[PDB]
Amino acid sequence: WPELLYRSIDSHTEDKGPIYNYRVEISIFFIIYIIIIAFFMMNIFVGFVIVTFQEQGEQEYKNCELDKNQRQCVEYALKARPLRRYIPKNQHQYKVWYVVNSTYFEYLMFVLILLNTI
Amino acid sequence: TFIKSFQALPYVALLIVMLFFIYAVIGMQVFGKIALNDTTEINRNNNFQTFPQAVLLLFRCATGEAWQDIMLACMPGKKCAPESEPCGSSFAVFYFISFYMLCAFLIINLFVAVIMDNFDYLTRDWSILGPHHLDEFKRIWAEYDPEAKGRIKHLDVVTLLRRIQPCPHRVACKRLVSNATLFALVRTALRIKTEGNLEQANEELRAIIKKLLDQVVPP
Amino acid sequence: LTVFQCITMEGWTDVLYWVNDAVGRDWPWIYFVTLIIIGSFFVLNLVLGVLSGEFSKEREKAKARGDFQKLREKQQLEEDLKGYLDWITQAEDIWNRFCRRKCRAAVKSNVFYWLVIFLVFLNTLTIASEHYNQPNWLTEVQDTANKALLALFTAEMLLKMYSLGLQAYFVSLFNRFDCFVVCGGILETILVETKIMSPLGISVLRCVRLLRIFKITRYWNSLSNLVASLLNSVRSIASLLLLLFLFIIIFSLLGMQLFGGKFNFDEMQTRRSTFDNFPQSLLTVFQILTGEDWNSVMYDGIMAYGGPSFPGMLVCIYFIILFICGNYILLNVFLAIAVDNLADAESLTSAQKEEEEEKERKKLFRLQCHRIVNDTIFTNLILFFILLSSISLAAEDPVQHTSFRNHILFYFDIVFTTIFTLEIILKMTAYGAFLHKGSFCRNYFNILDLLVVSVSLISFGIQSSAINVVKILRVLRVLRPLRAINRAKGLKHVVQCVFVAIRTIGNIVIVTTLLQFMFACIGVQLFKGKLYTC
Amino acid sequence: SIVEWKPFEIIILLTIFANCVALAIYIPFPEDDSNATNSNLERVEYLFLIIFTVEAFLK
Amino acid sequence: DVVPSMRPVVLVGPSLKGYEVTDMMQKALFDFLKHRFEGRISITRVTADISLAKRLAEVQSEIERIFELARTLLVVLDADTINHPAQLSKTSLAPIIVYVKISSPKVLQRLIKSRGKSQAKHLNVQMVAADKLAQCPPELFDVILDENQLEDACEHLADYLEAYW
Ligand SMILES: COC(=O)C1=C(C)NC(C)=C(C(=O)O[C@@H]2CCCN(Cc3ccccc3)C2)[C@@H]1c1cccc([N+](=O)O)c1
Ligand SMILES: CCCCCCCCCCCCCCCC
Ligand SMILES: CCCCCCCCCCCCCCCC
Ligand SMILES: CCCCCCCCCCCCCCCC
Ligand SMILES: CCCCCCCCCCCCCCCC
Ligand SMILES: [Ca+2]
Ligand SMILES: [Ca+2]
């Protein structure tokens, strides 16, 4: 683009070489275009794709049932399942577990990771 | 969530891969024999001589990196390759214009397809109950309960780690008394309706919408 | 600094080629390709996402003030006003004026409309016929065919005004624009015939002459609603653009303050994009904003403050704050404008075309012992043969003619062409072959399979002649991957949703490809051979 | 206090606009060079500092 | 009661017939109404105050001629006083009345300023009747006219006339 903006500012007259900065006002033609076809109309474009996809997606709106958040809520009837944590039994194996599972350890290890990056 | 959205549309990206393959092979067969020399853009770094090289050139064009100079360098009149016993085609316009119009389209098609698949998350008030609050409840429930071993197990109101968002006027007691506790909290904290008959309404709604143990869900 | 230059995807490929020269072609491509994919495309997808989320929150929060209802009320009012002015004008016709009650029907008749569309097409063809050194007869043809079309268009200006009511004919925005363009044509005639016409004149006058191509694209209704919304919310488009302009003015005054006259390096004056005066600073800031030579405009900005040092080369902060908070504001401005006006102007369509249709509705060989068995093993063997065929033509060697690998790939092509004829022979048992209703033809994908196989075979047939015709028949055999579209029930869904997207988008594409024609024609007027150089 | 009742805010905004235009015309010559216009703009700039410090006191 | 062999047709319009904004709409509908019911509709223009009806010296003999022409075998009556069914429904002539109304109160004044400013000051007197015509329920507003263009409302006027014929 700028290699052509400055061939067309030096542009002089039909079948004649260039003149340094003969007309800077020509830049307006290259600005308006850039604003219209490159910025405005190719963002109208993604906006149109977005709104069209949203319309394609709201076909299954299903207003007989209530809003979508309760839909996710009812879909999350599959929660409240157990999670393994291995609560320690040995006394020699519990102190270490507690100290490594405290935030006092994780803050320090974040600090050490940052120091190693440094 | 974006990684999940990307991994849930393995075919929108397959289309881009197919486009890159098609144009790489076409550029191979048409522009493959141009002469490698610098001061041009078909050089020892950019060329349609091997498939990896052509795909790199097309990735360069897709990111819009002086693709017009490649286009002007593949126009006819260029000296042909020495390993070929002139070369250069005027197709180089339609090959490089259309590609840029195609990729830049299929990219957007991809991006939006990943945005809107995910649009449940991107627009979200973060105030009404969502998966974050439910998972935080799951972890605190595990904190007060080992693996799948909570039936009643409750004699305390120390469940105040539930923040102000889901004891104000002992509505906590009302919610608690009136996995099963999870679904009860889901229905009650939303406070969708208040009619004194919403337990049977929940029964019928769960029956119609649903698949699992509903013998404990309403109570 | 180098990685951030790569992420913005400008200068990306230099620092890759330099590294290729330094340490060999083998590994570096992993580094830079992955950097571009993870850090440029992915974090641009994320940004589009977060912005669209914010805009879809703001749309819903815009159902509090109900501005969409205001726009709908105005649209219905401006429709009803002309609708009732039709009643009045059809009343006035009960100094005999029997001509109007016929000329109005002629106006509404489609024959007149298509005539005044064909005239527009002739206008375009006389404008587009510009040319660097056109034959002297073409110049007089263009002049006379410009005068004639201007006279006719004025004729159907006044005819349209008088067949309707002036106070009613100016109601429509489109007719107010058409009156403007024909008045511009009359002014063009005045200036060119008085010979006081200037290059700014030959720009703007011919420009409005082009704008008359908008006489097409008036049926199309989605874009009509879009333009209605744009003209409704112009008070906010103007504000957004003006705030952008102030941002650019600040980053250009600061540009002159920091880099004013500091770009004088003893090397030849290749620095066209300096910061010297204000108009040449605005072009440079705009070029940085669109990110074209952001590198070079930053390497010159650096080497001005001494080379790469500590105090110097802190003038990367300027070109990085600029490229960050100028592209962010560009994307924000031009997506808020293009979504808050393209989601409400699609609500107009979904609420008036629905309403109007509801209004009108409420007013009212051998066929024996076949083998179609085992269609679950062919349906995967064909895939794992198409993939290998695709890799096979991916493995050819262009630069050498009689390559060693080429013969092996020819052998593979023999094998795969035979095997892919096998299923064509097989599907004789299945209904088709232009027999049995022609079930073969009703689904074009099978015909396409046969077509690409037949081309791969016709190339073989010509190979006995061994002539350059195959030079094309070879290339087209790139069609081989597309067979998967038929054979993958998932890929079919995507490649059909793409065509649905194309058809739904088409109006915007037509507007853009017709609005680039005006800029092409204006550029031709302005630079019709003024770009040479010795 | 009653000064801000009067709509002068328009004149201070016009001062801002005149300052933008005074900055646009200023050509930054390479090494301490200057023309007549840059010489006048410094006196106009003292004027603008005056008209800004005054309103600073008032507000 | 008994139909007088036909239902007299009068058109209320958006407002008073004494101002051109309305009577032009009546003429516009009347032309197209008459050009498709040859032998089926006879159009007549009445001037006296037929609101004072029994079923004034000039009004004495006005009412009966409408019935006389209605018996002739539907019939269009063109008045200057019927601006609302109330000033016509007090007596049971059993007519059909075309009820022109404009769905918006805001296009009326825009129509007013259209031709000339001489009439402008009557807009309120123009509008009040429309307001006074606005709240009338449909059952006494039997002919429903909502849309904009003639070319379809003219077809709308066709259907009401074939309940018996
Ligand atoms: C008609 O295209 C033009 O005039 C344009 C030209 C040629 N140059 C540039 C780079 C523009 C552009 O962004 O190209 C786009 C790239 C994405 C796909 N786009 C539509 C498409 C989809 C599938 C297949 C083909 C095309 C075309 C404008 C433009 C701006 C904004 C919108 C727009 N549009 O087509 O809607 C077009
Ligand atoms: C002596 C004055 C000659 C130049 C007059 C103006 C020409 C340059 C204008 C540049 C406008 C660029 C706009 C940037 C984005 C708003
Ligand atoms: C002579 C040195 C050879 C080193 C070989 C390294 C191969 C891989 C290097 C680049 C990998 C970068 C991955 C970026 C993060 C995904
Ligand atoms: C935002 C970070 C980019 C710029 C940071 C400023 C770094 C300045 C020092 C870099 C080079 C030091 C001297 C190297 C020897 C020539
Ligand atoms: C609101 C209008 C502003 C226009 C410019 C204001 C400042 C101009 C002062 C200096 C003008 C340049 C000529 C200097 C004397 C030769
Ligand atoms: Ca770029
Ligand atoms: Ca570039």
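Using the numbering of Swiss-Prot, the residues shown for chain E are 276-330, 351-368, 370-461, in order.
Header lists the method as electron microscopy, 3.3 Å.
Any Cβ shown, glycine's included, is placed from N, Cα and C.
Annotation of the mutagenesis experiment E:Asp298 to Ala in Swiss-Prot: Reduces binding to RRAD; when associated with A-374 and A-376. DSSP classifies E:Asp298 (mutagenesis position) as helix under the three-state reduction.
E:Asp374 (mutagenesis position) falls within a strand when secondary structure is assigned with DSSP. In Swiss-Prot, a published mutagenesis experiment is listed as E:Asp374 to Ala, annotated Reduces binding to RRAD; when associated with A-298 and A-376.
Just so you know, the Cβ of E:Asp376 (mutagenesis position) picks up 15 other Cβ atoms within 10 Å once every protein chain is counted. Experimental mutagenesis at this site is recorded by Swiss-Prot as E:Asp376 to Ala, annotated: Reduces binding to RRAD; when associated with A-298 and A-374.
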Task = Please report how many Å separate the Cα atom of E:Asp376 (mutagenesis position) from that of E:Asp298 (mutagenesis position), as a whole number.
result = 9
Request  = Could you list the residues of the same chain, at least six apart in sequence, whose Cβ is under 8 A from the Cβ of E:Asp374 (mutagenesis position)?
outcome  = E:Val285, E:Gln301, E:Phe305, E:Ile318, E:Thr319, E:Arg320, E:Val321
Message = As a test of the contact definition, list every same-chain residue at least 6 positions from E:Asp298 (mutagenesis position) whose Cβ is closer than 8 Å to its Cβ.
response = E:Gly288, E:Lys292
Ask   = Quick one: of E:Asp298, E:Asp374, E:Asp376, which mutagenesis positions have a CB closer than 8 A to some CB in chain B?
value = none
